[PDB]
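Q: Let me give you the structure first, and then I'll get to my questions.
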Amino acid sequence: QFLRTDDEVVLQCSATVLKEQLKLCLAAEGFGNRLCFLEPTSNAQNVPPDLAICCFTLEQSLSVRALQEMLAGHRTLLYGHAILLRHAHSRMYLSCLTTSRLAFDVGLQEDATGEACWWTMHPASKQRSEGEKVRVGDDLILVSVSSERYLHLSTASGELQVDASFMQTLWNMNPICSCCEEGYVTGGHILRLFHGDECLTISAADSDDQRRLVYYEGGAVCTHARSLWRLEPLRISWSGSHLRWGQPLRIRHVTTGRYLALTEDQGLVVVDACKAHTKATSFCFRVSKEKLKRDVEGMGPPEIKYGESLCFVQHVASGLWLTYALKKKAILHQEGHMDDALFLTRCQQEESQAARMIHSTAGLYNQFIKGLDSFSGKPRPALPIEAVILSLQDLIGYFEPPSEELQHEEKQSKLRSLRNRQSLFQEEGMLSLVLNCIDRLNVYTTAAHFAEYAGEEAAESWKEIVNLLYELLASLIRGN
């Protein structure tokens, strides 16, 4: 019950809305948007929150003298210590920026250099004092080392934001996962479900089923992003704890961001987050199909292990089994089949990171296209110019080939990674998506012609965006 280094945590805070208390977590994307925002968690039962981009890892915890000395294993956090928080997804570091939305902005930093990415911990009442072990559940105050300001929740002008202000905000460092038993399935893990080879998946990009149906498919899918799922149990705290037979959970598709569900209309499908309520979205792993405890504040008993555990998947509300009707459709059925038992294989981080990058990129460029069609016919919804420019720039660096000066053995390995990272993006329809943005923009002869249908301000980035889109297209194609 004490926070240590290399622990996954979220930074939670409280706010009152419509005479009711709402809990909010510190979230950031990194790629495309460095700025931090707040993800509400109170409404979890109706709408699953976007937890993946909330998870932070406690890298280091140092005394004021040690941090000054560095600038010149599972260690416990003490009050007065300065911490380095690493974003799980982006691999970037939580830092105090130099821009203002007299207060700075809070966001992510490419590399942990200087004092900007360090935050000191301080007791929130008389119950804790400098040098005491920081306990799980404690309220705390966080101070930016670079600016000497508080990690602060803002209520201006009419929305909830984060910044570095002279006003104080109480923060809870709720633990996600601690040391876990090696080879066991925990929450927030990204994996594949195997049958018998065959794995659970949705159809390829631009398919006729609108990506809403679920299939058992073999061949190349086992190495594609469309087959990856994130297990999300119904608890914000200790969601990263060992999964247990019978424990309810949501199964989220990574690239599409949709949730495995049972529908009165269509049956077993995949559903939008805003329509993913508990009754429809809750599944569990069963040891068998027989007729058939109390949730714990910890990692709990390790029950399900990767590869070795054969699991039956059940829908909780209906008690229906996950079965089938080489590509066969996945259905929910009362009796199912004697061979319904799946096994689970953990997906490694490079593939896992890429799948999420696809999700964020798809949604952003789809917003950019939708905004273009709105004024396509109409001459004279703000376009995400800033985010698109940064997204493009980030992915160009992501796909950038190795330096020619690097050693042959290291070059080859780096080439193989780049190729596979490209392959994942390609198989998720990224080329068409980049192309669709180019065609829409090319409808215009010059930037001024574009300014006749869009803001002159928007037109000021027209040539930049179009060059960056072509540059990405080249980087996605290059064979390496």
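Here, residue 1 is simply the first one shown, and the rest follow in order.
So how was this one determined? The header says X-ray crystallography, 2.8 Å.
Keep in mind that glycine also has a Cβ here, set from the backbone N, Cα and C atoms.
So Swiss-Prot lists the following for this protein:
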DOMAIN    131-176  domain 'MIR 2'
MUTAGEN   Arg135 to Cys (Swiss-Prot position 164)  Decreases threshold for channel activation by K(+), caffeine and 4-chloro-m-cresol. Decreases inhibition by Mg(2+)
MUTAGEN   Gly307 to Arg (Swiss-Prot position 342)  Decreases threshold for channel activation by K(+), caffeine and 4-chloro-m-cresol. Decreases inhibition by Mg(2+)
Q: With 5 residues not built between them, what is the whole-number Cα-Cα distance in Å for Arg101 and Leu102?
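A: Cα to Cα across the gap: 10 Å.
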Q: Counting all other Cβ atoms within 10 Å across every protein chain shown, which of the mutagenesis positions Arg135, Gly307 scores highest?
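A: Highest number of other Cβ atoms within 10 Å: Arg135.
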Q: Go ahead and report the DSSP secondary structure tallies for the domain 'MIR 2' (131-176): helix first, then strand, then coil.
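A: Counts, helix then strand then coil: 0 helix, 24 strand, 22 coil.
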Q: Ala325 and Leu326 flank 11 unmodelled residues; Cα separation in Å?
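A: Distance between the Cα of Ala325 and the Cα of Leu326: 12 Å.
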Q: Do me a favour and check the Cα-Cα span between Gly307 (mutagenesis position) and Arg135 (mutagenesis position); whole Å is fine.
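A: For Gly307 (mutagenesis position) versus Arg135 (mutagenesis position), the Cα atoms are 35 Å apart.
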Q: Since 13 residues are absent from the deposited coordinates between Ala72 and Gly73, report the CA-CA separation in Å as an integer.
A: 23
Q: Could you tell me the whole-number distance in angstrom separating the Cα atoms of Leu292 and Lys293, on either side of the 4 residues that were not modelled?
A: 12
Q: Please report the end-to-end Cα distance in Å across the unmodelled region of 7 residues, from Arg380 to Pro381, as a whole number.
A: 14
Q: So 2 residues are not built between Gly196 and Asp197. What's the Cα distance between them in Å?
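A: Distance between the Cα of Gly196 and the Cα of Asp197: 7 Å.
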